[PDB]
Amino acid sequence: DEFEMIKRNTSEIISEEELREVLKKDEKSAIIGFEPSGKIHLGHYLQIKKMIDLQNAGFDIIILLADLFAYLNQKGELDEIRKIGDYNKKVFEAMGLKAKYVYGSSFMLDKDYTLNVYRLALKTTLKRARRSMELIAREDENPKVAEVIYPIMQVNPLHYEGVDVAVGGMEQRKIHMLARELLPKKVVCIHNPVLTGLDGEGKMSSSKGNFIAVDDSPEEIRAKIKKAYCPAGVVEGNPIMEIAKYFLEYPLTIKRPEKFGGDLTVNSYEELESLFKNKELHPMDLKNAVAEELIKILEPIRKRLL
Ligand SMILES: N[C@@H](Cc1ccc(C2(C(F)(F)F)NN2)cc1)C(=O)O
């Protein structure tokens with residue numbers, strides 16, 4: 001079912017009724033924004049996969065290369081950000097996304113865009129702006145005014161003109177709660193789960209070096225997964241299990257030595273989850289399988305990038 005495939009592997013949809021209205025329409029578009037990133041990782045990929053779901057469901061897809069956002073979030077200088085953006089677009093194309101790419105700066109410095117920023121800046125408390133940004137804002141001992149401008153730009157109605165659906169990570173939900181209240185026309189939010197970093201420590205992220213990047217070499221993927229936090233029995237906050245859930249194809253045929261049970265054919269992730277949880281599946285065999293299926297999943301993307 002179409003709704004159910006869009007919903008597969010999301011954390012929430014605001015709201016599912018509105019989404020149902022959206023899907024009946026002949027024409028619908030879904031946006032996502034990304035601060036240009038030095039490395040594109042499985043956190044990026046999960047979300048582009050969701051956009052590919054939407055595209056399969058007939059949506060026109062818009063990718064905002066959120067360059068001014070990144071500028072405000074201290075990712076550096078704008079033309080240098082825009083060249084990272086340009087690379088991100090190649091990466092996204094190599095994932096098989098069919099989309100229109102927009103650079104934020106091409107319209108975000110327009111007079112109407114800027115007046116909406118100041119209009120919204122009158123309606124938005126500093127306390128709320130700062131709360132919305134707690135998971136987004138670059139680490140800063142002395143937070144900058146830039147921090148609170150960022151979420152009000154993110155809620156600006158000009159980003160969403162003729163857009164039915166916005167997709168983002170659950171780390172975006174407080175900014176989206178703001179836009180829910182303050183956008184003149186409602187946009188459905190589709191929020192994706194945040195992937196745990198390989199060390200189990202916090203979330204996967206470009207600046208935390210705890211990610212597998214989609215163009216990692218096979219041995220690099222192998223070594224990254226070997227090291228990964230993956231306690232026997234434990235599923236919650238286990239990033240190897242997360243990768244099995246969000247990226248793998250089922251049925252999944254786990255190769256093992258007969259000394260360790262021999263080949264294991266798992267028909268669903270929930271099946272994999274119980275086998276791992278009661279312990280018929282060791283970390284090391286999950287890892288080899290995850291690493292090997294992840295390598296196969298990534299390799300056309302690495303190939304195109306190389
Ligand atoms: N805050 C996001 C980046 C981001 C920038 C801009 C938007 C958006 C967009 F329209 F959805 F793209 N409203 N502008 C949505 C997300 C991040 O953390 O990368």
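One-based numbering along the chain as shown.
Header lists the method as X-ray crystallography, 2.2 Å.
Including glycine, each Cβ sits where the backbone N, Cα and C put it.
Sequence-distant contacts (6 or more apart, same chain, Cβ under 8 Å) of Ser206 (ATP binding site) comprise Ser37, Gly38, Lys39, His41. Positions annotated as ATP binding site by Swiss-Prot: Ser206.
When secondary structure is read from DSSP and collapsed to three states, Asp285 (mutagenesis position) falls in the helix class. Quoted from Swiss-Prot for the published mutagenesis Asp285 to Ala (Swiss-Prot position 286): Decreases the rate of aminoacylation more than 10-fold, without effect on tyrosyl adenylate synthesis.
Under its mutagenesis annotations, Swiss-Prot gives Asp285 to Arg (Swiss-Prot position 286) the following note: Decreases the rate of aminoacylation with wild-type tRNA and increases aminoacylation with amber suppressor tRNA 8-fold. Decreases affinity for wild-type tRNA and increases affinity for amber suppressor tRNA. Packing around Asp285 (mutagenesis position) is summarised by its Cβ count: 18 other Cβ atoms lie within 10 angstroms of its Cβ, all protein chains included.
In Swiss-Prot, a published mutagenesis experiment is listed as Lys287 to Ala (Swiss-Prot position 288), annotated Decreases the rate of aminoacylation more than 200-fold, without effect on tyrosyl adenylate synthesis. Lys287 (mutagenesis position) is surrounded by 19 other CB atoms, counting those within 10 A of its CB over all protein chains shown.
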